[PDB]
Amino acid sequence: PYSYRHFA
Amino acid sequence: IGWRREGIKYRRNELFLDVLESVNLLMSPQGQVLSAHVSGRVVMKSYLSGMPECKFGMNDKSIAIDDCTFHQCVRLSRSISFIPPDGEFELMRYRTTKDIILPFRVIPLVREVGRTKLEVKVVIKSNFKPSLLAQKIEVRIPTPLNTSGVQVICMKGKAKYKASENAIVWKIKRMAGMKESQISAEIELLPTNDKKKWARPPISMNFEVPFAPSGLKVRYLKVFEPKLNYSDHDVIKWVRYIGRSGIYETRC
């Protein structure tokens, strides 16, 4: 359900 | 530069990094790490305008890279610097042996019951922030060749004996960090050649986790394109981490 988040 | 043409434009200037790691483990029955390594590669999907000068910073020296090849476009010196191809390419590949996070602790317990039964309990402990979910957890417990049948109970997941493969296979869709699950099995033994010690093979695991077992963590990826009129602040940047088991065997 997630995949791909901003750094920090 | 025969890896990137010269006239390249995008309203939405965006990159995606995939840190893909395979973690390998051989643990003794006591709990010694006999051997452990990580193989990793960073993949970069880039949709960036022009011919830009990017600088990839991770947390090197913080974790310890044994060694690592790179891609054509990388200019060696001392942090990593390049003009990326367009679309998707492998930016680097690497190996690690030190300070590895082992996401799973497997604790086996085996008891013989005369000559008719084997009593097995296996506990898995997840070893990472509660906020994160492992998924696709596959536990494989091997069974002797003289196995007439198997009873298993487990509160989490589903397990079935696979006689074709001589193993119990316990599957869990997902498990949170800092947790415990156990499986009990009773293995019913056909009688046998009397002087056959069971060469008890390792319990082995499969899992995917959303972090690099190496410890690797992306700190910045800086984009400079001095001709065109988009700064760095304008670029939209994503990471994901996918750590997957390789060989992850615990001796019972």
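Quick note: numbers on chain B are straight from Swiss-Prot, i.e. 159-219, 240-255, 261-435, in order.
Heads up, the Cβ atoms here are built off N, Cα and C, so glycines get one too.
According to Swiss-Prot:
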- B:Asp176 to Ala: Abolishes interaction with TTGN1 and EGFR (MUTAGEN)
- B:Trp421 to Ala: Abolishes interaction with TTGN1 and EGFR (MUTAGEN)
Residue, out of the mutagenesis positions B:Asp176, B:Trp421, whose Cβ gathers the largest set of other Cβ atoms within 10 Å:
B:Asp176
Where B:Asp176 (mutagenesis position) and B:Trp421 (mutagenesis position) are concerned, what is their Cα separation in Å, rounded?
9
Distance bridged by 5 unmodelled residues (Cα of B:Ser255 to Cα of B:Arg261, Å):
5
Do you have the Cα distance in Å for B:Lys219 and B:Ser240? The stretch of 20 residues between them isn't modelled.
6
